[PDB]
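Engineer: Before we start, here is the structure in question, set down as structure tokens.
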Amino acid sequence: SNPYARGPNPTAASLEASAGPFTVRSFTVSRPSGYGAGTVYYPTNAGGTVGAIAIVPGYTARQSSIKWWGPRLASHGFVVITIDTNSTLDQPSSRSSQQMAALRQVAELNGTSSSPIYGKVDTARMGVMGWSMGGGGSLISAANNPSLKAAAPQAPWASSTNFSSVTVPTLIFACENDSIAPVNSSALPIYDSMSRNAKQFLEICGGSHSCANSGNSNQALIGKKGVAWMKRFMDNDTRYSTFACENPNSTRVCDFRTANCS
């Protein structure tokens, strides 16, 4: 049996809901280690240790832009840290450095008896997410740390689109009408460069650059896919294989591609 499986058997309805099965609490990191600020979201009743995910905003952006992922993922059985960068104008490499520093601090807090997440984290199972340059930073983190279990960047931007070294299962959320990091010059070339991993490309119909941010009109689909990807690859949970690998057959998806998934 799978020692990392948490929660009940998933359904489309349970994955599309605003909240998963677990109760969520949060705290602000009092002394951020290698990044600007952080909020940690965690389940109080997951029934076992869970993996950790670090999420980074875009250029000029703060935690508010990606906050919705905190409760959404944590409620399904993950410890999630959303960060502010040292500067809102940090570039993708620095964002990657800060994302990994946030993962390191979540691991440190797992061994700190005063922390609300004491003993709640499996520090060997980690994932990376982020918006725009923070999405580029997530891909850099995956390329440099192949022990990461999953990556799910959104509307990514990066100096180069060559991520051919990435072996980490990667889901790329793209926004059809992105005018900041256009799909044909950023997200899709990034996707096409990856030849050694489980990968997926999910483009949201009519979406602006912020199409997967807090307040988006597609939280049912985007949240379902993000949670399913993290569940399948961070937890090795084959109960999520279809949700993770399937073409959603959704009227909200204008482009779908997947490879080496199922």
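Easy rule for this one: first residue shown is 1, then count along the chain.
Quick check of the header: X-ray crystallography, 1.7 Å.
Cβ coordinates come from backbone N, Cα and C, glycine included.
The active site, nucleophile annotation in Swiss-Prot covers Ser132. Taken from Swiss-Prot, the feature active site, charge relay system applies to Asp178, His209. Residues or ranges marked as poly(ethylene terephthalate) binding site in Swiss-Prot: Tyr59, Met133, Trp157. Here Swiss-Prot notes a mutagenesis experiment, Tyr59 to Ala (Swiss-Prot position 87), with the remark: Displays increased enzymatic activity on PET bottle. Displays decreased enzymatic activity on PET film and on BHET. Listed in Swiss-Prot as a mutagenesis experiment, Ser65 to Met (Swiss-Prot position 93) is described as follows: Increases activity towards 1-naphthyl butyrate. Quoting Swiss-Prot on the mutagenesis of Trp131 to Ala (Swiss-Prot position 159): Displays decreased enzymatic activity on PET film and on BHET. Among the sequence features in Swiss-Prot, the mutagenesis site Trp157 to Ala (Swiss-Prot position 185) is noted as follows: Exhibits highly impaired PET degradation capacity relative to wild-type PETase. Also displays decreased enzymatic activity on BHET. Here the residue is the original one, but Swiss-Prot notes a mutagenesis experiment at this spot, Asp178 to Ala (Swiss-Prot position 206): Loss of enzymatic activity on PET bottle and on BHET. Where Swiss-Prot documents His209 to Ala (Swiss-Prot position 237) as a mutagenesis experiment, the accompanying text is: Loss of enzymatic activity on PET bottle and on BHET. Under its mutagenesis annotations, Swiss-Prot gives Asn213 to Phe (Swiss-Prot position 241) the following note: Increases activity towards 1-naphthyl butyrate.
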Engineer: May I ask for the distance between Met133 (poly(ethylene terephthalate) binding site) and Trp157 (mutagenesis position), taken between their Cα atoms and rounded to an integer number of Å?
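Structural biologist: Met133 (poly(ethylene terephthalate) binding site) to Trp157 (mutagenesis position), Cα-Cα distance: 5 Å.
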Engineer: Give the distance between the Cα atoms of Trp131 (mutagenesis position) and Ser65 (mutagenesis position), rounded to the nearest whole Å.
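Structural biologist: Cα-Cα distance, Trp131 (mutagenesis position) to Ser65 (mutagenesis position): 8 Å.
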Engineer: Using Cα-Cα distances with a 10 Å cut-off, which of the mutagenesis positions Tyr59, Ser65, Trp157, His209, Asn213 are near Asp178 (mutagenesis position)?
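Structural biologist: Hits: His209.
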Engineer: What's the CA to CA span in angstrom from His209 (mutagenesis position) over to the residue listed as 'active site, nucleophile'?
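Structural biologist: Distance (Cα to Cα, whole Å): 8 Å.
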Engineer: Quick one: which residues besides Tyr59, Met133, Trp157 have a Cβ within 8 Å of the poly(ethylene terephthalate) site's Cβ centroid, in sequence order?
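Structural biologist: My list of surrounding residues reads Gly58, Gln91, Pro92, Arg95, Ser132, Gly134, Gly135, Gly136, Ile180, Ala181.
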Engineer: Counting only residues 6+ away in sequence within the same chain, which have a CB under 8 Å from the CB of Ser65 (mutagenesis position)?
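Structural biologist: Result: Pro57, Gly58, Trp131, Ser210, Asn213, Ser214.
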Engineer: Among the mutagenesis positions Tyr59, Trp131, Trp157, which residue has the largest number of other Cβ atoms within 10 Å of its own Cβ?
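Structural biologist: Its Cβ has the most other Cβ atoms within 10 Å: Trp131.
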Engineer: Where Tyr59 (mutagenesis position) and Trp157 (mutagenesis position) are concerned, what is their Cα separation in Å, rounded?
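Structural biologist: Rounded to a whole number, the Cα-Cα distance is 10 Å.
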Engineer: What is the separation, in Å, between the Cα atoms of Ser132 (active site, nucleophile) and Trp157 (mutagenesis position)?
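Structural biologist: With distance taken Cα to Cα, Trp157 (mutagenesis position) is 5 Å from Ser132 (active site, nucleophile).
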Engineer: Find, among the recorded positions listed as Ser132, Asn213, the one whose Cβ has the highest number of other Cβ atoms within 10 Å in the structure shown.
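Structural biologist: Ranked by Cβ atoms within 10 Å, first place goes to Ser132.
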Engineer: Can you tell me how many other Cβ atoms are located within 10 Å of the Cβ belonging to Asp178 (mutagenesis position)?
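Structural biologist: Taking every protein chain into account, the count is 24.
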Engineer: Rounded to whole angstrom, what's the largest C-alpha distance between any two of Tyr59, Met133, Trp157, listed as binding poly(ethylene terephthalate)?
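Structural biologist: Output for poly(ethylene terephthalate) binders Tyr59, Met133, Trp157: max Cα distance 10 Å.
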